[PDB]
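One structure below.
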Amino acid sequence: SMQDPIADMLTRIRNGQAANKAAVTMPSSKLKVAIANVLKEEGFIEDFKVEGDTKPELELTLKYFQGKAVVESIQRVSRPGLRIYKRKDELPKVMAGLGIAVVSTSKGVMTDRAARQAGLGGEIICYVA
Amino acid sequence: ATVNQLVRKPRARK
Amino acid sequence: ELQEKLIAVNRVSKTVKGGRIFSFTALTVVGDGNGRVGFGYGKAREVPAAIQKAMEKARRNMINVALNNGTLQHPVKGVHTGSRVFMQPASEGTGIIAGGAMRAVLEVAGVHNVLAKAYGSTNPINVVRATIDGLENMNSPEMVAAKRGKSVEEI
Amino acid sequence: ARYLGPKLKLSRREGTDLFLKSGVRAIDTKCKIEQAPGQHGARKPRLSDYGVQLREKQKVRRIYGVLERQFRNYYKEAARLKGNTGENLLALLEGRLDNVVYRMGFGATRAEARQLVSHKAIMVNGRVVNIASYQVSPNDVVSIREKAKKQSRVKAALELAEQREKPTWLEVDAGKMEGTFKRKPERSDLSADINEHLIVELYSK
Amino acid sequence: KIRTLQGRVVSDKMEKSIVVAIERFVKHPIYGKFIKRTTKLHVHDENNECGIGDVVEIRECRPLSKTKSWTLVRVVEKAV
Amino acid sequence: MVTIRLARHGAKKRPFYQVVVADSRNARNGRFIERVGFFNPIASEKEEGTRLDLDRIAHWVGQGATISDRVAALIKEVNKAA
RNA sequence: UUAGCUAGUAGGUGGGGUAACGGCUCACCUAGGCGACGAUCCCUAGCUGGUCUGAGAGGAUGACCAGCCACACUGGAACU
RNA sequence: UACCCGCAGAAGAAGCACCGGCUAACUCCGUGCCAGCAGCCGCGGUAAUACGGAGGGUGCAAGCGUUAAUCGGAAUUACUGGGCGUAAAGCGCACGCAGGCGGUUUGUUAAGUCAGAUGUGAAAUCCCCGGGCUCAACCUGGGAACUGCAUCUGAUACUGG
Ligand SMILES: [Mg+2]
Ligand SMILES: [Mg+2]
Ligand SMILES: [Mg+2]
Ligand SMILES: [Mg+2]
Ligand SMILES: [Mg+2]
Ligand SMILES: [Mg+2]
Ligand SMILES: [Mg+2]
Ligand SMILES: [Mg+2]
Ligand SMILES: [Mg+2]
Ligand SMILES: [Mg+2]
Ligand SMILES: [Mg+2]
Ligand SMILES: [Mg+2]
Ligand SMILES: [Mg+2]
Ligand SMILES: [Mg+2]
Ligand SMILES: [Mg+2]
Ligand SMILES: [Mg+2]
Ligand SMILES: [Mg+2]
Ligand SMILES: [Mg+2]
Ligand SMILES: [Mg+2]
């Protein structure tokens, strides 16, 4: 059903980005905040707010160029049907280093560019292309 | 198509 | 100043009351060797009339693309009817390795060092359409920095 | 392991000066240079996309006299070496021992310069190497042995290459009858019109 | 410190011996899916205190019989 | 038994020897234990071509390893030249 | 288009046994053991370090070299 | 024995396959869907560069062709990297065990995973820089590689309890 909520999060981002929507809403969680705040610090989105404490509702502000999609495509890599893990030197790049790869480690959620100074590996979340 | 289907039986090489 | 190359010639026909009337289809590409490719298409009775009409459309329908010293910025997927196009930029001095269809597109842009492989159908008219449209959605590190907004090492 | 046919017939097949003779007699005063060998030499042939990789390969191999079994072995080394493929391809072709003798001018033709290497005349650092396919290391000095100095094939060849221009990386001494292979040549130091990328693509399939 | 396995008991009918099953997660060499692999060992049970479904701690010993090569340490949880 | 001997490698008409420690029941190129050094009989003897290590030698001789007469010639000349 | 297989079989006591632990062997006691994570049956095959192919992942195989196991007309047995 | 000195004179030392397209090279005669050719496409009943021969050429080379076999091409058993409305394919439908999977918050365990380290992964082969045999093949020095497995100490975001 909603068994991969991160893949449900990537579905709601990719649709409203392409369909010229100004802002989207989604059910919040701890892990969804730990991904959207990284995308806010990497220039892909604008802002996020939390609403509700018994039903946590996350909101995302979209971002455009001249009415053109900033996030052109995003790819869920690991999934509950097949888990993907890499080491500190087998971290894949997106568009040969242009896009970022969201990898959550013990030192929080960071990119593979940020995992060079950290020297860790773990679960690949999404290819932000 | 499903990876979990190939756990039971792999792709049958002719 | 323009660099041209014929790709393929295929005789087609049209059936009428008196029988069959033949014609010719010619696919050509032009370019300047500096990141500008324009492809055309021709339909005429005669073969030098067929290749000339393809050249007449080739002056327009010509786009711009961001090169990185004669090679691609990043590998990019191409999708069409039956032409799964997968390119990848290579190191300096590898040379053009591709099919005869893709070599006409890659030479007229000035591109030297690219990996190339086409999966699926081998129709030369369908391979080049995803090849052109695979370059226009291929983007530059400067224009993704106009998205992200930072003048740091990624530029 | 050679080619015993006519020399300029290969240039009649290609249409490019290959330095197969000395230079005393002109290139067009012996044969029609844009005529193919045979019945339809005046008829213009069609040039396919497969041709321009093949005709470029035949141009270079007929200069150095390297057959297909050895020229593929050069591609086996040019792939394994780092850097540019075509730049490393020229390093094996120019570093041949019969080419070093020819570009200094001890032999008037490349066929004559191969025989001077073969028939016991070249010293490499005081040592005689009688095979024409020796890869010459940098910072070496080559010379003529004491018995082959009196031969007229050296006396007649020191004035023909002296009229032509000399390469930069070589140091030709005619009075002592010796030479120096200093460094590795570059792409721009050699023939610019030879496109090395046309040959690599044929072995890339 | 010494080599030590942990698991649960699937059979206890025989005297002075129990059957302990060990499960482990394995990356498949072709696809990568983590698959539970069952290792069924025969463990020497002194005084016969182990019942069904007991999470138990076992260690390594010499071969005591035709099929047994493991011995008992202590029961983590009994008869819940 | 634990012995010190040679192992003939190299092409035909080009002799070369490996300095290994092995058992007497193995062949010349048989199952060794460790590599010790090397020997070149067709060496020019102006440069490299013979090098061993006395630390690994004294570790096995003290344990009781037998030595063949051909390998012991290298032992009797390792102190003259060094 | 193989689903049930197995009574020295699974475990225990004691005796015996080999260089060593042990159903390795014997009497007695228990009725368990194995198995849809392929028991069992049928067919085929020496295996591995590797070679070859392939951008890689994979793919096919195991001659020469080296490591191990088995075998020495067929079958069985013990001595030294 | 390699090696080297000395002698005589180009004297002792080049062939095979192809030539319609794929795929490098074009004309001529003979034959007449007969003979033949052929890996594919399909050539030849009155003008065949495709048959047979000649002329000439091309690609190789002391080798050159053919047959058989393995992989590649083949993303044509698709993990990388395929599809299932009509091209081959969604069981006629439903229940449901085993199996796979699972919303959200916190604590704990560190199981999976990741970081570091030890031990190990025989040599030879492959790769990196060298050296040696006149050269190459070949032999060989050290390093890397062998992405493996076992153990200890760590980190706790995600997965598991
Ligand atoms: Mg159009
Ligand atoms: Mg197809
Ligand atoms: Mg022999
Ligand atoms: Mg007993
Ligand atoms: Mg033998
Ligand atoms: Mg053997
Ligand atoms: Mg042609
Ligand atoms: Mg024939
Ligand atoms: Mg006729
Ligand atoms: Mg030969
Ligand atoms: Mg076959
Ligand atoms: Mg395949
Ligand atoms: Mg398909
Ligand atoms: Mg159908
Ligand atoms: Mg239905
Ligand atoms: Mg090894
Ligand atoms: Mg070694
Ligand atoms: Mg080696
Ligand atoms: Mg050398």
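Residues displayed in chain C correspond, in order, to Swiss-Prot positions 10-164.
Header says: electron microscopy, 5.2 Å.
Placed from the backbone N, Cα and C atoms, the Cβ positions cover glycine too.
Feature annotations, reproduced from Swiss-Prot:
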type: DOMAIN; residues: C:11-74; note: domain 'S5 DRBM'
type: VARIANT; residues: C:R20 to L; note: In strain: SPCR9; spectinomycin resistant. Not a ram mutation
type: VARIANT; residues: C:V21 to E; note: In strain: SPCR7; spectinomycin resistant. Not a ram mutation
type: VARIANT; residues: C:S22 to P; note: In strain: SPCR13 and SPCR15; spectinomycin resistant. Not a ram mutation
type: VARIANT; residues: C:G104 to R; note: In strain: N-660; suppresses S12 streptomycin dependence
type: VARIANT; residues: C:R112 to S; note: In strain: NEA-319; neamycin resistant
type: VARIANT; residues: C:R112 to G; note: In strain: NEA-314; neamycin resistant
type: VARIANT; residues: C:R112 to L; note: In strain: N-421 and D-1023; suppresses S12 streptomycin-dependence
type: VARIANT; residues: C:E151 to S; note: In strain: B
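Location within the structure of each feature annotated in Swiss-Prot.
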| residue | record | DSSP class |
| --- | --- | --- |
| C:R20 | variant position | strand |
| C:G104 | variant position | coil |
| C:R112 | variant position | helix |
| C:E151 | variant position | helix |
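Proximity to chain D (CB-CB distance below 8 Å) holds for C:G104, C:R112 among the variant positions C:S22, C:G104, C:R112, C:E151. For the variant positions listed here (C:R20, C:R112), the lowest count of other CB atoms within 10 A around the CB belongs to C:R20. Residue pair C:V21 (variant position) / C:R112 (variant position) shows a Cα separation of 25 Å.
Between the CA atoms of C:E151 (variant position) and C:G104 (variant position) there is a gap of 26 Å, rounded to the nearest whole number. With respect to their backbone Cα atoms, C:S22 (variant position) and C:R112 (variant position) stand 28 Å from each other. The Cβ of C:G104 (variant position) has C:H121, C:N122 as same-chain neighbours under 8 Å, each 6 or more residues away in sequence. Broken down by DSSP into helix, strand and coil, the domain 'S5 DRBM' (C:11-74) contains 11 helix, 35 strand, 18 coil.
All protein chains shown were included, and the count of other CB atoms within 10 Å of the CB of C:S22 (variant position) stands at 10. Between the CA atoms of C:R112 (variant position) and C:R20 (variant position) there is a gap of 23 Å, rounded to the nearest whole number. Over all protein chains present, the Cβ of C:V21 (variant position) has 9 other Cβ atoms lying within 10 Å.
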